[PDB]
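Peer 1: One structure follows; several queries about it will come next.
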Amino acid sequence: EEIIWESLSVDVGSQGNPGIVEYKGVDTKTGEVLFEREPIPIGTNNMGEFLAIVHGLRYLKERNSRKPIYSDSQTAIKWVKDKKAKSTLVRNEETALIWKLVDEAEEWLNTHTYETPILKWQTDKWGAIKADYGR
RNA sequence: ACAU
DNA sequence: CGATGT
Ligand SMILES: [K+]
Ligand SMILES: [K+]
Ligand SMILES: [Mn+2]
Ligand SMILES: [Mn+2]
Ligand SMILES: [Mn+2]
Ligand SMILES: [Mn+2]
(Lines of atoms letter the chains of each structure in order from A and count residues from 1; the text may use other names and numbers.)
(Lines give C-alpha, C1' and ligand atoms only; values in the text may rest on other atoms or scores of the structure.)
(Ligands and ions follow the chains in the order given, each with its own letter.)
Protein backbone atom coordinates (compact mmCIF):
# COMPACT_ATOMS: atom_id res chain seq x y z
CA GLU A 1 0.00 0.00 0.00
CA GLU A 2 2.48 2.64 1.20
CA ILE A 3 6.12 3.13 0.26
CA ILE A 4 8.56 2.26 3.04
CA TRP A 5 10.74 5.34 2.64
CA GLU A 6 13.38 4.03 5.07
CA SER A 7 14.79 1.59 2.53
CA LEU A 8 17.40 0.93 -0.14
CA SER A 9 16.28 0.86 -3.80
CA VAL A 10 18.35 -0.92 -6.46
CA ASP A 11 18.11 -1.22 -10.25
CA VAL A 12 19.98 -2.38 -13.34
CA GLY A 13 20.71 -0.33 -16.41
CA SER A 14 21.93 -1.64 -19.72
CA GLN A 15 23.01 -0.88 -23.26
CA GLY A 16 21.41 -3.83 -25.00
CA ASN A 17 19.86 -6.91 -23.44
CA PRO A 18 22.04 -8.85 -23.48
CA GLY A 19 24.53 -6.01 -23.50
CA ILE A 20 26.56 -3.76 -21.23
CA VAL A 21 25.16 -3.99 -17.68
CA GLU A 22 25.55 -1.76 -14.64
CA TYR A 23 23.55 -1.27 -11.45
CA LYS A 24 23.24 1.09 -8.53
CA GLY A 25 21.65 1.45 -5.12
CA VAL A 26 20.03 4.62 -3.82
CA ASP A 27 18.42 5.89 -0.64
CA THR A 28 14.71 5.65 -1.45
CA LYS A 29 13.90 8.82 0.52
CA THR A 30 16.54 11.15 -0.91
CA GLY A 31 17.83 9.57 -4.11
CA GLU A 32 21.42 9.67 -2.85
CA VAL A 33 23.48 7.14 -4.78
CA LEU A 34 25.03 4.75 -2.27
CA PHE A 35 26.82 2.35 -4.62
CA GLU A 36 27.32 1.91 -8.36
CA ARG A 37 28.90 -1.06 -10.14
CA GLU A 38 31.33 -0.45 -12.97
CA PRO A 39 29.82 -1.48 -16.32
CA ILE A 40 30.14 -5.16 -17.19
CA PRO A 41 30.62 -5.68 -20.98
CA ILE A 42 27.97 -8.41 -21.48
CA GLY A 43 25.14 -9.46 -19.18
CA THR A 44 21.37 -9.64 -19.02
CA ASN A 45 18.87 -7.39 -17.33
CA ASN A 46 18.01 -10.13 -14.84
CA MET A 47 21.61 -10.95 -13.97
CA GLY A 48 22.17 -7.26 -13.23
CA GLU A 49 18.97 -6.97 -11.19
CA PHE A 50 20.12 -10.01 -9.19
CA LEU A 51 23.62 -8.67 -8.57
CA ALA A 52 22.09 -5.36 -7.49
CA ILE A 53 19.98 -7.00 -4.79
CA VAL A 54 22.85 -9.17 -3.54
CA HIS A 55 25.14 -6.17 -3.43
CA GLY A 56 22.47 -4.33 -1.46
CA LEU A 57 22.27 -7.22 1.02
CA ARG A 58 26.04 -7.10 1.48
CA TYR A 59 26.09 -3.30 1.77
CA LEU A 60 23.37 -3.24 4.44
CA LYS A 61 24.84 -6.16 6.36
CA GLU A 62 28.27 -4.52 6.52
CA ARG A 63 26.67 -1.36 7.94
CA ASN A 64 24.43 -3.18 10.43
CA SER A 65 21.31 -1.75 8.76
CA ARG A 66 17.93 -3.48 8.95
CA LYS A 67 16.43 -1.44 6.08
CA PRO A 68 14.51 -3.37 3.41
CA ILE A 69 15.53 -3.45 -0.24
CA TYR A 70 13.18 -2.51 -3.07
CA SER A 71 13.60 -4.04 -6.52
CA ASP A 72 11.29 -3.82 -9.51
CA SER A 73 12.41 -7.24 -10.83
CA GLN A 74 10.08 -10.13 -10.05
CA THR A 75 12.74 -12.44 -11.51
CA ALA A 76 15.64 -11.20 -9.37
CA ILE A 77 13.60 -11.23 -6.18
CA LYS A 78 12.83 -14.90 -6.81
CA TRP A 79 16.42 -15.76 -7.72
CA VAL A 80 17.64 -14.22 -4.46
CA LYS A 81 14.98 -16.11 -2.48
CA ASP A 82 16.09 -19.33 -4.19
CA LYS A 83 19.80 -18.45 -3.86
CA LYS A 84 19.98 -19.48 -7.53
CA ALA A 85 20.10 -17.24 -10.63
CA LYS A 86 18.44 -19.29 -13.37
CA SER A 87 19.82 -17.25 -16.28
CA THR A 88 19.65 -18.51 -19.88
CA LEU A 89 22.72 -16.51 -20.91
CA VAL A 90 25.27 -18.65 -22.73
CA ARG A 91 28.36 -19.39 -20.68
CA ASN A 92 31.24 -18.58 -23.01
CA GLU A 93 34.42 -16.53 -23.02
CA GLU A 94 32.64 -13.21 -23.55
CA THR A 95 30.11 -13.81 -20.74
CA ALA A 96 32.68 -15.15 -18.27
CA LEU A 97 32.82 -11.99 -16.15
CA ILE A 98 29.08 -11.63 -15.54
CA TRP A 99 28.82 -15.35 -14.84
CA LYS A 100 31.73 -15.14 -12.39
CA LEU A 101 29.98 -12.33 -10.55
CA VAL A 102 26.66 -14.20 -10.51
CA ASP A 103 28.32 -17.39 -9.27
CA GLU A 104 30.11 -15.42 -6.55
CA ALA A 105 26.86 -13.68 -5.53
CA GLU A 106 25.14 -17.07 -5.19
CA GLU A 107 28.13 -18.27 -3.19
CA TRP A 108 27.79 -15.31 -0.83
CA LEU A 109 24.08 -16.03 -0.32
CA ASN A 110 24.90 -19.67 0.50
CA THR A 111 27.46 -18.70 3.15
CA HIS A 112 25.82 -15.73 4.94
CA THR A 113 22.60 -14.88 6.74
CA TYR A 114 20.37 -11.82 6.55
CA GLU A 115 16.90 -10.72 7.67
CA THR A 116 16.63 -7.95 5.05
CA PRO A 117 13.11 -7.90 3.57
CA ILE A 118 13.28 -7.84 -0.21
CA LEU A 119 10.23 -5.96 -1.42
CA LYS A 120 8.61 -5.46 -4.80
CA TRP A 121 8.63 -1.85 -5.93
CA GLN A 122 5.09 -1.29 -7.24
CA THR A 123 5.92 0.60 -10.43
CA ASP A 124 2.28 0.56 -11.55
CA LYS A 125 1.24 2.60 -8.50
CA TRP A 126 4.40 4.53 -7.59
CA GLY A 127 6.23 5.27 -10.84
CA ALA A 128 9.81 4.32 -11.60
CA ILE A 129 12.00 2.99 -8.81
CA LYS A 130 14.32 5.72 -7.51
CA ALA A 131 17.38 3.77 -8.68
CA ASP A 132 16.13 3.77 -12.30
CA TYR A 133 18.54 4.74 -15.08
CA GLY A 134 16.01 6.94 -16.90
CA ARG A 135 16.73 5.17 -20.18
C1' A B 1 -0.44 -12.97 -18.20
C1' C B 2 3.07 -10.76 -15.00
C1' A B 3 7.59 -8.44 -13.95
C1' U B 4 11.42 -6.14 -16.38
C1' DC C 1 10.24 -3.29 -32.60
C1' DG C 2 14.02 -6.39 -30.02
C1' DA C 3 15.39 -8.98 -25.33
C1' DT C 4 15.28 -11.60 -20.27
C1' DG C 5 12.61 -14.24 -17.05
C1' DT C 6 8.36 -16.76 -13.87
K1 LIG D 1 10.22 -1.06 -14.61
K1 LIG E 1 7.74 -12.74 -22.85
MN1 LIG F 1 14.55 -2.73 -12.91
MN1 LIG G 1 25.87 -20.67 -10.07
MN1 LIG H 1 14.86 0.72 -14.45
MN1 LIG I 1 14.11 1.08 -18.27
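Throughout, chain A uses Swiss-Prot numbering, with the displayed residues spanning 61-195 in order.
Each residue, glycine too, has its Cβ placed from N, Cα and C.
Pasting the relevant annotations from Swiss-Prot:
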BINDING   A:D71, A:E109, A:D132  Mg(2+) 2 binding site
BINDING   A:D71, A:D192  Mg(2+) 1 binding site
MUTAGEN   A:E109 to Q  Loss of activity
MUTAGEN   A:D132 to N  Loss of activity
MUTAGEN   A:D192 to N  Strongly reduced activity with manganese. Loss of activity with magnesium
Peer 1: Under 6 Å from ligand 1 by C-beta, which of these recorded positions make it: A:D71, A:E109, A:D132, A:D192? Sequence order, please.
Peer 2: A:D132
Peer 1: Spatial neighbours of A:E109 (mutagenesis position) among the recorded positions A:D71, A:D132, A:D192, defined as Cα within 10 A: which are they?
Peer 2: A:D71, A:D132
Peer 1: Note down the number of other Cβ atoms within 10 Å of the Cβ of A:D192 (mutagenesis position), including every protein chain shown.
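Peer 2: Result for A:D192 (mutagenesis position): 17 other Cβ atoms within 10 Å.
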Peer 1: Setting A:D71, A:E109, A:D132 aside, what same-chain residues sit with their Cβ within 8 Å of the center of the Cβ atoms that define the Mg(2+) 2 site, listed in sequence order?
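Peer 2: Filtered neighbour residues, in order: A:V70, A:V72, A:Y83, A:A112, A:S131, A:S133, A:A136, A:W181, A:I189, A:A191, A:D192.
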Peer 1: Just name the most isolated of the recorded positions A:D71, A:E109, A:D132, going by other Cβ atoms within 10 Å of its Cβ.
Peer 2: A:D132
Peer 1: Helix, strand or coil by DSSP: which one applies to A:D192 (mutagenesis position)?
Peer 2: coil
Peer 1: Out of A:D71, A:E109, A:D192, which recorded positions have CB atoms lying under 6 Å from ligand 5?
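Peer 2: Cβ < 6 Å from ligand 5, in sequence order: A:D71, A:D192.
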Peer 1: Looking only at C-alpha atoms, tell me how far A:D132 (mutagenesis position) is from A:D71 (Mg(2+) 2 binding site), rounded to the nearest Å.
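Peer 2: A:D132 (mutagenesis position) and A:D71 (Mg(2+) 2 binding site) have their Cα atoms 7 Å apart.
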